[PDB]
Amino acid sequence: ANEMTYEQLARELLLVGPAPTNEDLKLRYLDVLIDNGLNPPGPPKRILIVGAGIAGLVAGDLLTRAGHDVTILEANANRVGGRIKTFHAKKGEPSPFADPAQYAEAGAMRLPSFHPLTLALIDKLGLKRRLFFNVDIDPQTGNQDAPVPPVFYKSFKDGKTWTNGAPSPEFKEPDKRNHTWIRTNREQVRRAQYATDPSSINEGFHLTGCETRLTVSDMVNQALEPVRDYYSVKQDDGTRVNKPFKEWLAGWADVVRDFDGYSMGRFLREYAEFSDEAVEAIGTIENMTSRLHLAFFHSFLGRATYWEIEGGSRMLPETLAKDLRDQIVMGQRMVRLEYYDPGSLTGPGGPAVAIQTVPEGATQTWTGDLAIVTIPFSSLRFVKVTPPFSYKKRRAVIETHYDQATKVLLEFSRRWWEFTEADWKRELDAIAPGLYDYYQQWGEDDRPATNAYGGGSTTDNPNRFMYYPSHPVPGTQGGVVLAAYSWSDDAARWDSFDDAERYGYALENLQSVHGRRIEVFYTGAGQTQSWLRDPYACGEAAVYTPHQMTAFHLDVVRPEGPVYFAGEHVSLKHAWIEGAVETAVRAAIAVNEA
Amino acid sequence: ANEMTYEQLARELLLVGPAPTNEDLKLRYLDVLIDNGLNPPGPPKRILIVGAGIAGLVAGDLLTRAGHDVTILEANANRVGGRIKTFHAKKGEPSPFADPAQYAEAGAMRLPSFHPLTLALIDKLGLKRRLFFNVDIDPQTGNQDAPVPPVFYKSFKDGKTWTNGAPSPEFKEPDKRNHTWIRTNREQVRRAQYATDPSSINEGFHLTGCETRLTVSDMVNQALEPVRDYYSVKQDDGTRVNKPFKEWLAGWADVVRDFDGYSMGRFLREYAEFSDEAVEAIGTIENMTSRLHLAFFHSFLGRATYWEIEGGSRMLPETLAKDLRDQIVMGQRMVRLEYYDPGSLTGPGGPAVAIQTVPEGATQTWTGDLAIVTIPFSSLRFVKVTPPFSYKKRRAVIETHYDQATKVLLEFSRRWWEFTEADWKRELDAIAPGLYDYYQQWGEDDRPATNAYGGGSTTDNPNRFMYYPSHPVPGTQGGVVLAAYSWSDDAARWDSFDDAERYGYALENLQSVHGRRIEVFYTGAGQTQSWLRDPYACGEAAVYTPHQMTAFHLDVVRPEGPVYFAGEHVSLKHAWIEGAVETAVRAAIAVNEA
Amino acid sequence: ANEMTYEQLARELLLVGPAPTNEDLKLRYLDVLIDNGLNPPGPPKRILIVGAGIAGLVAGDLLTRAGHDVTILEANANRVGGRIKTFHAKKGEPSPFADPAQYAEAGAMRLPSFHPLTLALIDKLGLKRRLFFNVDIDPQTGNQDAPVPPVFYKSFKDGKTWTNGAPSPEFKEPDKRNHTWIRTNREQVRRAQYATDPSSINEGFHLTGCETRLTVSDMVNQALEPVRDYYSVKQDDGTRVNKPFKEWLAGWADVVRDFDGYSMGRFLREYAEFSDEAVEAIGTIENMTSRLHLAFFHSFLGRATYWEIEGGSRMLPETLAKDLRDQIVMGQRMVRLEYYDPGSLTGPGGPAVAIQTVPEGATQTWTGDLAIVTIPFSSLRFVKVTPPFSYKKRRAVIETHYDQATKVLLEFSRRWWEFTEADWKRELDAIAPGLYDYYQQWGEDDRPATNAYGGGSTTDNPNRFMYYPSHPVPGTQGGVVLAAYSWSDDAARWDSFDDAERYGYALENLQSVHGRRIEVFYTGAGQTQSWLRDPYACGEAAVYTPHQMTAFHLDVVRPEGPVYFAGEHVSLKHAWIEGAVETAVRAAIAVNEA
Ligand SMILES: Cc1cc2nc3c(=O)[nH]c(=O)nc-3n(C[C@H](O)[C@H](O)[C@H](O)COP(=O)(O)OP(=O)(O)OC[C@H]3O[C@@H](n4cnc5c(N)ncnc54)[C@H](O)[C@@H]3O)c2cc1C
Ligand SMILES: Cc1cc2nc3c(=O)[nH]c(=O)nc-3n(C[C@H](O)[C@H](O)[C@H](O)COP(=O)(O)OP(=O)(O)OC[C@H]3O[C@@H](n4cnc5c(N)ncnc54)[C@H](O)[C@@H]3O)c2cc1C
Ligand SMILES: Cc1cc2nc3c(=O)[nH]c(=O)nc-3n(C[C@H](O)[C@H](O)[C@H](O)COP(=O)(O)OP(=O)(O)OC[C@H]3O[C@@H](n4cnc5c(N)ncnc54)[C@H](O)[C@@H]3O)c2cc1C
Ligand SMILES: O=C(O)CCC(=O)C(=O)O
Ligand SMILES: O=C(O)CCC(=O)C(=O)O
Ligand SMILES: O=C(O)CCC(=O)C(=O)O
Ligand SMILES: [Zn+2]
Ligand SMILES: [Zn+2]
Ligand SMILES: [Zn+2]
Ligand SMILES: [Zn+2]
Ligand SMILES: [Zn+2]
Ligand SMILES: [Zn+2]
């Protein structure tokens, strides 16, 4: 009965269908979203969708295009897209950065190539995608002028493959350079230096013995290898292939069983037997610190390739919205939801769903035959739901935590991160004679040139993670850095500062890593995003605690009479867009054939 | 080496001194704070204190009264006391509630009688204390007119006792009635009904088998009994006495060893082998839900007696502040801290400590010989500290989480919670003839009279916990309810609403439990406290995750050259005032005899 | 010595012969019963057979046809066939149901297609067989007009197969619909509804956690899968094939060893670790309740195909009896049995067997050379046996329990179970205008149309199991329902009621499931069978308790000097006819070649 549950969860995880068939639901979603859409088996239905983030838009588009009467209620008054949010200049208000060409991501910023549906959907919309440099690169290497590789998916069904165009064999990502920084414990090296000799940064973390000699990267990878062995095999090639479907699924089932009880921290301590100092170091270097006490699965799931969308992530939501001007109602917030499930405004023969919204944050009533709720559970918590959902669904709405996240963006007049030392001499002397020599004397609070292209630097200071844009905005001399990106307590302290203080601290921190002298190129333009203070999100992502997945995720996905659910949290890919998209499709399929 | 650490932690927990002596540090603190103060072994020193919450005030008072030159830097511009915060009318601004006599607690509200130092300190200041009714009472029982019992502490040193006055044998707390509500899963009973037959509320939680038959109270107690047996023994009397010092300390040491690896949730699931449904129920009814994933110790530690201070909790901080008008600098926020530890503004023979503050949130520099930092670690995180603290102290500042907490207070023109049904007829008909009959017809959204005195009601809805004042404010007809008190995700959603929406939702929720008809007595006055948005707190309390205590708490308490630390987080009584007070004294003792 | 016993028991279970050969005794029985009969190796013998149920008739026919002098003594005065009993109209007495064409089964009603010998024997007698709908079907699907599939058996001997005619490839059973009812805990759904969402009925059973999400069907199947794996393998096809003979037999041997110690209840609780609530639910839904405390094997053994015999089950016994008019003595009950086993009326050179009967329930003496006793052990218990049987045989007669079973049959003037709602309007308005509208208002004791064809409904009320006839009797408008079929305590209470009260309660119960309005079509004709009060049965079946099989079943089958044994109980297929038939043949083979 437990084994039965683990099997069911693994199917959820791996997108596998019921037993007499074992379908590749990745193929079904691709087909439907991309190739064919939906065909209604009978008359169009009235359908209501709450939330005009990516999940609500995707399902809205599919159900509209198949001929259904769709209404999309979005609490936000001026913005669709939810946790897809770009700071961009818009005609009629001042530009978010001094240079009005500049833009930057408030929310989602990178898309994995092991995430097909979202990449397929971007291509289908004829949006242009480029490589997101998660590690800093050599930009006089690779071939990015060649066409973007088509989406290429391989099924477990054997020989079944899905693509959306012809190969691009001459396309090639740039070499990773790893010239960016690790600054922990008042020590500082380049990622490449750490890789060749990790003791430098490890002694600062007070790792001793055989740990000192190992990178945090290798530690985490080795730790996970036995886990991986449950559903796959490292061949003599040194490569990894999934086992046969049965032993591959039972394996993932046995992963659920043996490891959902753990947090990442307890896994590293207890299973991989690492020192508290190693876990400390792993957390800081590998962005795990604040999620160590949360489910191992959250960290476990998520040289791979990442993608950004020319013009910012917003293009994906906004493009979809163009097809749905007629269906999208902005500035309406669901406060009540009533539905009729055989086994006041609803009933037999009357409408089966009734939603009531209020303006912004008047009292409209909306009715229909079926519903999709795509709003985060944080926000669902404060909606009055007339017949309660199932016990475990209600528990899921109560118990699912959302992590705080804040981003802090600083515009620079130049892309100082690229500069060689020589570049710094040129670029400072250009502002005033002697300015190089000045910053050279003055020095720092108790730095060599970064000379990096994309990627980011990692630190223990509150900024934590600093990302450089992967691609320059055509024709501009400057760029926007993600100066601070932090979670949990840090975020909350970032939030409670004044704009000036927050941008001051973010710059002091950037300066601690990069040099005082970066101050000269700051334009005084900064933007902040505080996902906790977002009324319609209250965080970045649904992050589960140990055993939560096991105890109620199968109830998260279930319909509730005529009410269906989609969104990032509905999937087992928490913190990603694919999950919201996979589940939008899934939802859309379901309400179509009801 | 592990056993050695567990022993040391248990001494920290139990306030036991080093081995060749094994002193009762509760006796030392009482003596010093209450009876004698401190005697400096040599010349007075310059001492700087950061934070004018309870810890900074207590140590400020002790060190000033012993003759030292103390300065207290408090970032807040108009308010001392920190997480001790009362909403009270103050001459010159409008009253926080329509009735200007009314007040209510934003922060700390109740003091345990198993917490001597703070109770002793309230008596020593000649502040008046009354019983805090954590469970609702029969108010025609007990004797509270008799003198307040003196603080009476018993040491483990054998026959050593501490009191601050003569006995009060005729003083007697009121009988617990338990007429207040449990409203979970759209079901509702009185605590007393649950106690006699818990199946009603338990089936709503889908507890089955032998759990259905048991109260959550009894489940938690039984669960903890074996743990308790490690350092104590349940005698045939049915009572519990601590074992002999050695087996009592080794026991607490073995508690640290065997259980710090757990969260409360994992303890209940894995150790006490409870169903996920029972843990669900336990969490909701026993206020554990949001802290299930945090350390078992946090929940484990904290028919016992509680105390409130006539005039509000603020009296304790504010009274202390009167003695320290000359030492307290308001509106100054530490941004930098520099110190000289043999083994710029500081050095040998120069001053040993230098702090720099900024106005509110100009750049003053403050120097001295020794320092106490009593600010929460959330706030310490963003202070520049010139020689870094020890590695594990820095890790503690980084890794110690603070929980979000929000309180929502609603003034009522009458104390409807007291009313019998008859009282409701009288009190509504008084507003307009027929008004009783009206609310009787109209009814509810799909309630009997509460008729309770003090205590609170517990629910699954976002309010979660609703507390009724224990004592009426003399001469007033109304009262302030704590309508909503919530943590984690709930708090963050509460926070992001508008005052009107927040007070609207809080009242709808109160009405779901108590009756629609309570609406009539609402005065439209409400106050909110959002401890996450407090720049100087960023939460209620330092709450540790599993193993954190084991890995770095011994480093939390250590001095850092001439820098000492006190405050709620410095102790192993997280979430209480005693801990901040015990550690203020401890700190004060230490800097005195340096 | 234990392993030796388990091996021997598995051979018994699987019909495998001794080691130097390992014959398929299914092939021997088919050959003998069906193709060839028996050839006596020497002169015909005098043979006496007790009991003219299926086992006594089968062996009587074989031994008569091979030329032996057979006498069959049947205690019953007017009826052969034993637990094969049909209520049918017979010229000269009133019809059992108002419509004299109607008939129904008192005893055995369905024959599995995994039971070859009995199906072969029905074909050989040129009796017509049709599908027994154990689950309700879609009757506008399948092909039953095609010839009945021939009996097709596959041996473990490899490539050895047995059939009794040419294939019928166009014959095809109807699709299962599952529109019949589950009514448990005052809740009611269609089997198909339970299958798609089992929580409805499961919450009524107070299953929680991961059980709530699973059907009782899937639970039982999964539970048994590891057991199955002992002697077979689930191939990647998702199908199941027996392992190689040696590992297949050792496997069944290891099944005997590891699981005969269990009851079904203790298996589900202890081995499959199910909640007492799940076992409750499993018992009620899957007809196991009253046999949970009996051997796991009983339940373990017994989408498969079932057969009924046109004209009722009686045809099989009665047809056989026609060939044996000369051998069958009716109305004689064995009271004494005397026999001469070298190592009064019997002795050396005298006759070797002597039986004494009494009329009905005069004192005839019957002699002969060999005997077969086919009477149930309940009845054998009260027979005086001159030289005692072996100790363990005597223990088997004492200790083998027979389960009480009662059937209650109610004739209806129409087959209301078939009806759509529309059909009900038509069929009630036909009795009197408004009658539909009447029952619609009046309603029920605190029901939708069944609209089902064959199968049955399952409930917790005393009826327990209600079966609808699979095929209409040609030319009739009505039908007989098996309204109540119950075991153990229920049966005994059914029994002690008056005909009118029993038929009243059975109808109230039917009405609780199906609708009050079914009352109109009741003809006031009902029949009861109480197998406990049957003097010649005293129950339905020999049902073993845990370990009984292990301790004495090898002694059950052994001859006792010239006395052989056959019948349902002699086999390891307790509760079936095949077992009585397999053992009749086995017996007949043995006495032939003595
Ligand atoms: C800082 C950050 C960075 C991220 N980076 C990445 C990344 O690099 N790669 C990646 O793959 N994913 C990333 N993600 C995750 C990704 O952005 C989300 O998982 C995804 O956008 C989920 O969309 P959704 O439709 O499920 O929900 P949302 O985007 O939350 O949409 C919900 C919508 O509901 C509306 N709404 C809420 N309540 C109501 C109400 N009561 N009535 C009406 N409307 C309401 C909201 O206004 C909103 O538009 C990131 C997320 C964050 C926060
Ligand atoms: C909602 C709530 C309810 C509670 N209820 C209870 C209860 O019922 N019983 C109980 O025993 N305990 C309770 N507590 C806990 C108790 O209130 C605290 O543990 C206690 O007040 C701790 O005081 P402290 O001196 O350690 O810190 P704080 O009270 O946090 O004082 C720190 C001070 O430092 C100042 N400061 C911060 N940063 C700077 C800076 N950079 N420069 C200068 N000054 C700075 C702040 O303004 C503040 O005045 C509760 C707490 C909360 C939040
Ligand atoms: C309610 C019910 C439903 C069943 N349904 C099915 C089914 O669907 N499918 C299936 O395969 N099996 C079914 N069975 C089982 C099947 O009916 C029996 O296992 C089978 O009929 C066994 O026959 P038998 O020859 O072993 O014994 P019996 O049928 O018991 O024959 C024994 C004979 O011995 C006679 N007798 C008894 N004592 C004496 C005496 N002292 N002297 C002389 N004669 C005596 C009796 O009168 C009787 O005729 C069912 C049984 C019952 C009770
Ligand atoms: O961009 C990042 O590094 C984090 C954003 C996120 O939530 C994710 O990548 O899954
Ligand atoms: O008043 C309460 O219930 C909670 C306040 C708190 O933090 C505590 O009691 O320790
Ligand atoms: O018909 C039934 O369901 C029960 C009869 C029986 O004893 C059997 O099927 O083995
Ligand atoms: Zn925009
Ligand atoms: Zn180019
Ligand atoms: Zn004040
Ligand atoms: Zn009085
Ligand atoms: Zn007959
Ligand atoms: Zn036909």
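We count from 1, first residue shown onward.
Header lists the method as X-ray crystallography, 2.7 Å.
Yeah, the Cβs are placed from backbone N, Cα and C, and that goes for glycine too.
Swiss-Prot lists C:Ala55, C:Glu74, C:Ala75, C:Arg83, C:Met109, C:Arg110, C:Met334, C:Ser379, C:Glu568, C:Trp576, C:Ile577 with the feature FAD binding site, giving experimental evidence as the kind of evidence. For C:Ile577 (FAD binding site), applying a Cβ distance below 8 Å and a minimum sequence separation of six or more within one chain yields C:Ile54, C:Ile84, C:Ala108, C:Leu111, C:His115, C:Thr118, C:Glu568.
Here Swiss-Prot describes C:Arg291 to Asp (Swiss-Prot position 305) as a published mutagenesis experiment; the accompanying note says: Strong decrease in L-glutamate oxidation. Changes substrate specificity, the mutant can use L-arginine, L-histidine, L-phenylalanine and L-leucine. Secondary structure at C:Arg291 (mutagenesis position), as computed by DSSP, is helix. If you take the C-beta of C:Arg291 (mutagenesis position) and look for same-chain residues 6 or more apart in sequence within under 8 angstroms, you find C:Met264, C:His298, C:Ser299, C:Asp403, C:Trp487, C:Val543.
Here the residue is the original one, but Swiss-Prot notes a mutagenesis experiment at this spot, C:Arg291 to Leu (Swiss-Prot position 305): Strong decrease in L-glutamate oxidation. Changes substrate specificity, the mutant can use L-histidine, L-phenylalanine, L-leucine and L-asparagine.
Under its mutagenesis entries, Swiss-Prot includes C:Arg291 to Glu (Swiss-Prot position 305) with the note: Exhibits strict specificity for L-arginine.
Quoted from Swiss-Prot, the note attached to the mutagenesis of C:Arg291 to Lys (Swiss-Prot position 305) states: Strong decrease in L-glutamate oxidation. Changes substrate specificity, the mutant can use L-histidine, L-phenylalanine and L-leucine.
One entry in Swiss-Prot concerns the mutagenesis experiment C:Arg291 to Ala (Swiss-Prot position 305). Its note says: 20-fold decrease in L-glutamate oxidation. Changes substrate specificity, the mutant can use L-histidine, L-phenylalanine and L-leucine.
In the structure as shown, the Cβ atom of C:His298 (mutagenesis position) sits within 10 Å of 24 other Cβ atoms. Quoted from Swiss-Prot for the published mutagenesis C:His298 to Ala (Swiss-Prot position 312): Strong decrease in L-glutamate oxidation. Has little influence on substrate specificity.
Here Swiss-Prot notes a mutagenesis experiment, C:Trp487 to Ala (Swiss-Prot position 564), with the remark: Strong decrease in L-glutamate oxidation. Has little influence on substrate specificity. C:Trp487 (mutagenesis position) is surrounded by 23 other CB atoms, counting those within 10 A of its CB over all protein chains shown.
In the vicinity of ligand 3, defined as a Cβ distance under 6 Å, the following of the recorded positions C:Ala55, C:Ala75, C:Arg291, C:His298 are placed: C:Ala55, C:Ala75. For C:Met109 (FAD binding site), the number of other Cβ atoms no farther than 10 Å from its own Cβ, over all displayed protein chains, is 22. Here the Cβ of C:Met334 (FAD binding site) has 25 other Cβ atoms within 10 Å, regardless of which shown protein chain they belong to. Annotation note: C:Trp487 (mutagenesis position) sits in a strand segment as assigned by DSSP.
Ranking the binding-site residues C:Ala55, C:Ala75 by how many other Cβ atoms lie within 10 angstroms of each Cβ puts C:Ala75 at the bottom. When the record's FAD-binding residues C:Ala55, C:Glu74, C:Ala75, C:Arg83, C:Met109, C:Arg110, C:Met334, C:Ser379, C:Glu568, C:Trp576, C:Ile577 are compared pairwise by CA position, the greatest distance found is 30 Å. Proximity to ligand 6 at the level of Cβ atoms, with a cut-off under 6 angstroms, picks out C:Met109 from the recorded positions C:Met109, C:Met334, C:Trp487. Residue density at C:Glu568 (FAD binding site): 27 other Cβ atoms are found within 10 A of its Cβ, drawing on all protein chains shown.
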